[PDB]
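First up is the structure itself, then whatever we jot down about it.
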Amino acid sequence: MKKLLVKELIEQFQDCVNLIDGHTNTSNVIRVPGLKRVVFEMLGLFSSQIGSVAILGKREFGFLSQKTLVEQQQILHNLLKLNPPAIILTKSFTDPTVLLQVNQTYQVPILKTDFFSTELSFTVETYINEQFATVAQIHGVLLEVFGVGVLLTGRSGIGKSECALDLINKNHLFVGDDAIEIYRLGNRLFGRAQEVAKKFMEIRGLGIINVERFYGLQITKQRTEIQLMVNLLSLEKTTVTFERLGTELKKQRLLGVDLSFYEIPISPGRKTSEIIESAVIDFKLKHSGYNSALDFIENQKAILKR
Amino acid sequence: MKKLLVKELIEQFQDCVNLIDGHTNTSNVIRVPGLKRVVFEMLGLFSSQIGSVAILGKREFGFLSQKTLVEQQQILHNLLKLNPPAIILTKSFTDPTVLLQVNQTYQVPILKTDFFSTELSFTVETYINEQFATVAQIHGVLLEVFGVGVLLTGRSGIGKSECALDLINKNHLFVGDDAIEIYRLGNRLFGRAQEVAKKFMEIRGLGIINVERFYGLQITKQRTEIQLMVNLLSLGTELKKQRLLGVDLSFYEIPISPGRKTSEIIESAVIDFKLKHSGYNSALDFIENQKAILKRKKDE
Amino acid sequence: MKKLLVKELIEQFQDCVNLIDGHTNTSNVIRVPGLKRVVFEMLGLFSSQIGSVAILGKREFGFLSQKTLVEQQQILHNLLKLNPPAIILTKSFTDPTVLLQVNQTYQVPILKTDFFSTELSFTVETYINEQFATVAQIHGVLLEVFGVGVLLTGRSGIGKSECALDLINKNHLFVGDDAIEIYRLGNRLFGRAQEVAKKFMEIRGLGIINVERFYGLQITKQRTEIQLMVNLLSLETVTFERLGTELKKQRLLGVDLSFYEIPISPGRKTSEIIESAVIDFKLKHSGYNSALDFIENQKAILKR
Amino acid sequence: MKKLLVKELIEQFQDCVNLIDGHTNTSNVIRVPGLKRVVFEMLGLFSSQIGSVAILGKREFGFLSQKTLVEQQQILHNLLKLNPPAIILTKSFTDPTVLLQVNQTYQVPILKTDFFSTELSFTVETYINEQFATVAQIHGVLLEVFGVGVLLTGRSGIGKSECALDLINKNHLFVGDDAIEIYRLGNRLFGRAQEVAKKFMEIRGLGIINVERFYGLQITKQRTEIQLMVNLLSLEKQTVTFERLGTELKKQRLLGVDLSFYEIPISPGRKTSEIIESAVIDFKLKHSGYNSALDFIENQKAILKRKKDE
Amino acid sequence: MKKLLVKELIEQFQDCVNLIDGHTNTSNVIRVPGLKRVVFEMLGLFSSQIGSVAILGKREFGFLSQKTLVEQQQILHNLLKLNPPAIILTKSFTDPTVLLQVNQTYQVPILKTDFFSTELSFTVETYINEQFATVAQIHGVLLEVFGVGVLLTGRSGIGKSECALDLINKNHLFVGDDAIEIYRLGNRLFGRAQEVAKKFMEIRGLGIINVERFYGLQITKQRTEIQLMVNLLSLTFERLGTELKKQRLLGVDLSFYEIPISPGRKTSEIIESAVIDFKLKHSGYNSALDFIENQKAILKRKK
Amino acid sequence: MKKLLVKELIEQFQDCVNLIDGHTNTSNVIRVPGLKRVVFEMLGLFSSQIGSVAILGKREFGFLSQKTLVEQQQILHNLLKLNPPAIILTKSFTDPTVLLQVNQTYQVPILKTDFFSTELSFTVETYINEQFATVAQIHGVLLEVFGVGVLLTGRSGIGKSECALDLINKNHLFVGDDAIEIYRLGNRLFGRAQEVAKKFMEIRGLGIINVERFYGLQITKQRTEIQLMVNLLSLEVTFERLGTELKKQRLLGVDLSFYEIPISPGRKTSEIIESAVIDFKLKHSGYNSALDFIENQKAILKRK
């Protein structure tokens, strides 16, 4: 993982975060995610080194405000002596005077904001958390089709790549081939190409081509939310029978997230690129609450009436 | 078959037809096509119930005119008692006085029109007949390509369904799949999906998909005049034909082969079809050219 | 109008018809539509020259089937006497022997068929009638878009033509420009090109061009069932609806057609607005009204 | 804001969360974001109700492990007493017996997971937090073109909707028209249609049309990450040579997020949708390091040099 | 080879020439390409039958515009005697006095051109020489994609013809199918359809199709400069593209590609891809080399 | 002209041309175009300095082979003393031994080639003449559409540039925008982007873009033969309905087929440009839509 420095946080949120102290240690490393609540540390119950950004908001300020200036100093000393990467004060932390006082010695980067704890939860916090998100490397081809992230799997190998080329000519977005990586954020799964892969792709008879140099930046994308998995089956699918009524919806879990599963057969005479498109259309349609199969069966019954 | 009612007719021809009597019997069903002519029963020869809309025009208004009001009543009585679905009066029948008076007993729906018997033949009458057209069920795929109705046949159900989707992606019109049906109207042949088919179509890996919800109404069509038939097998100087339900459709037979998409071939067949129908035969042109070259070798 | 000769009828229904007389006059010009019932003439009451094909089915059979041979002979003659362009005999008219003899002296081309009276109504009769349908010349541009016949109007001048070329480039079917004609068949309306127009069209800067030779037969059609009419408005001052639940109509030659008025606007493609109207026409026709769905949705949200 | 229910939470994470108690209350409403640390309340210092999901991890398990049974029951009662919508136990909270016991009355939904608090930060917590993101309504058109979220602004609503329809016919993704709303998530800005707008759009001559029903799901998307902002001007008002060339990319901050800014006039003789597409490609190229303007200038220099080199 | 009659030239540049004197030998053929100078012939040094269109310009005029009248006829005779097909005259000549004189017993066709000696290199000269090009008949498909002449080779009936159809629908140009011919003009190879092939094409299951009447005159082209060759393989290959293959043909080395025809995949798009790759490599970009420099640059993780 | 030197001609054909003598005078200036024939001078009948590249083919070599060694040198001395900028030897001139001996003093650049006389006309001569052609700078947009070079002219800001973009996405080729230059070769006209313009294009409200980097190198081309000219206009007007003939306009001495087209709102200009090309190609093949329309109308009237 790449180290997340305090200055990086600053620069990335210069709109809602202001550095008011500890200017010289803005190079501190944030080694743990989340906006750490440190009441235990403040009450002198815990005393382990702090590796995440600490937060003082309404609650902390209210507690401190009922204590004497001397007491507050003792309390804040318990916190700062633990070397937190930095400390962020919400708009509720109205008077940071005593903090800066105690901080004169430590000089821990102090960041002021006009956001409430709640507003920092889906902004500054969410940002920090995703930098630590677990990422795994896998094989396959990623594209975004009809605004839906699709992961192309199979055994043909180069067959999948040639299929991504087909979709590209249909103006769909290419993310990466073979050497890709995924990561879960919230209840969503995301994929992007590894540095080695980038936008290169091997096509039989052509070798390694640069998709971007060939068809422009209009057909590539840095990342995509994977929501669909398509498995391309070779000519030796004759072990497979195909679903007549796709009333249900098959799934497959990848890195914790469940992905809708489709198994398509490569058939001579028709365009594979367009059978994949139909699957995606199937998916979006079902997600909106419409199932062709079900509707079909209801149609049969409606007609059946002696 | 779906019930044809007197109300349907009226509602369907509001622009040129008006109900002047039998107001409470517009719920009558029409069981026989055509604007029936009732000269036989008028004079009192046939006594069987009339199951079709009877027409009275010039030939009948003049006839009754030279008849006594008693005779005129007897005649109109022999008709109205036969229980006809309705009776239309042409612009010729200028005086329903006696008719209406005699009809206040049976209250048969009486429709008045400003059209002549001839003008009703290609309007009201043709509308009614079409409803009773004989319809037959068959197998295959129905689509309209380049405005040409195309019936796809073959043993492989996969070959057909796949070629169809590819054609849909080419923005051709999808009429129906597998459970289709045809009917004849004049010298033209028409096709449409059965009720259990609508716009559904099975596709390996996806099962049954609603073509219309998948790709929109700009991609489907209720019916199509079948003019061409293409059989799919899992020179061209002659335009092969084949008859279906009494109609002659042009016939093409193409082999599904790897290295080429079936849809593009169907497209080429259709263009070929239109070209030939316009008088241009590629194969012949090729022959004439090759021929002219040899007559140019007469230089030595 | 073009003449409908008996021969043409035979050659057109050779699958269920069979000529058996009047071979020399198959060139008999039909001047009147419909399979005319001639019972009135079979009784001398009416005796005027017949100008339309005559029919004799099960009904006309039972009548002669129980009349004495001199009845048949005398009745049958009063018919041919009028000189009917032709006379078809249903399948139920089994054994025309008596009729064959009386006609054996008349130059009347009689056609036999294996179809009953009912089956002929929506086949042979339909064909004949259609030939006589009323035709009307009008202006405008004709095309079929998404399988829907469309009549472009709006007195926008060649602007219409120019907009049709746009549609043709999107692969829609072209039928005719300027010199067109329409005809009503049943409860449906049809349009096609007049012989002088065919597939020619004037385009500013190129003059009259032949779309068929320019883009091939794949973008033309002989005729279309007209269902929608779009009126293009030039920049010259109106106010457009905000909902569009209405969906107005407009009667043409007896047929009601949906009416759309769209503005020609800069920076946008006119062809696509037209396409959109056709889609709107078809969705609504299927039971889906965007405006109504928008309001229902807006109502549900408030009910909270 | 749509109500966030505990049961909804369990569904999105059936892979790493197991409801172990308080089953009948799974319909509890989560009113406040974040996995709340309840130290202050465990120690009886604060006593306000709780509207967010509380968390008990290593830290809390060790503090309690130090106390006697009665002490823990005391502490645990303080918490459950504040009526939290639910409580999640990290993998470090190895023995929930005492809690389960004290909770036999309150029946608060207790969630168990084998994830460590750190692993929860970017999974369960991220999901929850994002559900409460601040939303602002604004006026404009949202689409995703060439995989890039584009926000269209301008006084002319007609010029905007018409452009939208044209882009739609280009297979770009439609998000919403006129009645839209943006929300910030992390350091990224997102946008979507308000419930009243959905995928409906007003086009003159037609009125309101449902883009989704008209052109299919192929061209709609629920949300997009806004990266580009293009303001369409009615008139074509003009001056600096390097500015009309496009040497440096202009920006604009919206809801705290900096977006690339473009301003283009609507004009006959060219379809607006085409210019939008070009801006997007320009945005991407410059972002990948290639600047047409600067390159154009280098070309001049290179030409001038050879011309000045004998 | 379609004999090149002097007449064909008359109706080829009638907007610059003007047939005068000797209209009897216009039915004469052109056995030799080019616009030969006959200074040797004139002086009698050379005594061989002229097989190509001769030319009397400014130079050969002033040379006789100083010679005696007994000599002018003693030179113009040594030329017309060899029976030259035609004698084009430049503006810097004029006064065909003695010329039309001695030609009264030869009646050899002569013309006048508003052009000058210099304006005949890229006009009359070039046109004539192409007729004599050495054409070779081969089997394949000729198309022009993104401005680049492409020759599609491969076994009979495997998709080649259909592939061209798809290309044509993406607005690329069609030259010929199967019965084609090639020839070298200088240092470039060109391809056209054999007279018998024209723009006709055979589609299995359909027969002979006229691409022109099917998809339009606009997507057909009479000639194309072949620069790329793509061999389509029926049902191994390089994984890299560093080494750009070539394949000699009629003395011209063309860029060579060889790709598989695979079901479901659109062959036409791979053909375009090769052209892009082709144009890309010639501009200075090699996807393979870049891919390698990328791995190496990343392999700098040893720091 | 930028002044053409022999070394530049040598550099241009490094493959089929080898310098075998006179290497220090490779700076000779070619003052006259075309490959000069010098039989007269070889025979000493002419004695004026040669300012163009001379040529020795099968004829010259064949003549020398029959003469004696002393005579060959005399003949060559006559040629060489006229100081031609250079001499090119065809594939037929297989033995330059004697020429080199004599050229030992004059040291005139000698170029051995593998080309035949007939081949040189396409290669070397064309180049030389191209280098002597007059290059004029002009405004407009150059594209190759369906293989035809098209020059789009008109006022600035009407949309000429944007049009190239829609064409490019149809897979046509872009050559240059605004700063273009043309030059004539015989009766044909050529155009290309000026070096300062290359494939850059300015789009109002956007700035400078690079077509190659925006839409791909594939859809761009260096040079094109201009065959038709199209002047686009903005309106606020009746156009020729017939146009029985292909209008023309002279540009740098070359008559181009001329089209005058309006930029109509809502309509795609690019497609009107494609129609002109199609129209152009059609008429050149012998088909004129208006004329066909005219005859069609006459025939109809004739059927009276």
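Chain A uses Swiss-Prot numbers throughout; the residues present, in order, are 1-237, 239-307.
Structure determined by X-ray crystallography, 2.5 Å.
Cβ coordinates are placed from backbone N, Cα and C, and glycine is handled just like the others.
So that you can see what the record holds, here are the features copied from Swiss-Prot:
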type	residues	note
ACT_SITE	A:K160	active site
ACT_SITE	A:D178	active site, proton acceptor
ACT_SITE	A:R245	active site
BINDING	A:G154, A:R155, A:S156, A:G157, A:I158, A:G159, A:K160, A:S161	ATP binding site
MUTAGEN	A:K160 to R	Loss of both kinase and phosphorylase activities
MUTAGEN	A:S161 to T	2-fold reduction in kinase activity and strongly reduced phosphorylase activity; binds ATP with high affinity
MUTAGEN	A:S161 to A	10-fold reduction in kinase activity and loss of phosphorylase activity; affinity for ATP is only slightly affected
MUTAGEN	A:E162 to D	Kinase activity not affected and loss of phosphorylase activity
Using A:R245 (active site) as the reference point, find which of the recorded positions A:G154, A:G157, A:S161 has the shortest Cα-to-Cα distance to it. A:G154
Rank the recorded positions A:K160, A:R245 by the number of other Cβ atoms within 10 Å of each Cβ and report the first-ranked residue. A:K160
Which of the three DSSP-derived classes (helix, strand, coil) applies to A:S161 (mutagenesis position)? helix
Given the binding-site residues A:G154, A:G157, A:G159, which one's Cβ is surrounded by the fewest other Cβ atoms within 10 Å? A:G157
Could you check which of the recorded positions A:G154, A:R155, A:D178 is the closest Cα neighbour of A:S161 (mutagenesis position)? A:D178
List the other residues in this chain whose Cβ sits within 8 Å of the Cβ centroid of the ATP site residues A:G154, A:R155, A:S156, A:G157, A:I158, A:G159, A:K160, A:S161, in sequence order. A:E162, A:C163, A:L232
Under 8 Å Cβ to Cβ from A:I158 (ATP binding site), same chain, six or more residues apart: give me those in sequence order, or none if nothing qualifies. A:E202, A:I203, A:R204
Rounded to an integer, what is the Cα-Cα distance in Å between A:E162 (mutagenesis position) and A:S156 (ATP binding site)? 10
Compute the C-alpha separation of A:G159 (ATP binding site) from the residue listed as 'active site, proton acceptor', stating it in Å without decimals. 12
Relative to the Cβ position of A:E162 (mutagenesis position), how many further Cβ atoms are located within 10 Å? 27
Subset of A:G154, A:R155, A:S156, A:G159, A:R245 (recorded positions) with C-beta under 8 Å from chain B: A:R245
In whole Å, how far does the CA atom of A:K160 (mutagenesis position) lie from that of A:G154 (ATP binding site)? 7
Chain E contacts from recorded positions A:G157, A:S161, A:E162, A:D178, C-beta within less than 8 angstroms, listed by sequence, come out as A:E162
10 Å Cβ neighbour count around A:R155 (ATP binding site)? 11
Checking the recorded positions A:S156, A:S161 for other Cβ atoms within 10 Å of each Cβ, the smallest tally belongs to A:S156
Count of other CB atoms lying within 10 Å of the CB belonging to the residue listed as 'active site, proton acceptor': 20
For A:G154 (ATP binding site) and A:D178 (active site, proton acceptor), determine the Cα separation and express it in whole Å. 11
Listing them in sequence order, which of the binding-site residues A:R155, A:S156, A:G157 have their Cα within 10 Å of that of A:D178 (active site, proton acceptor)? A:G157
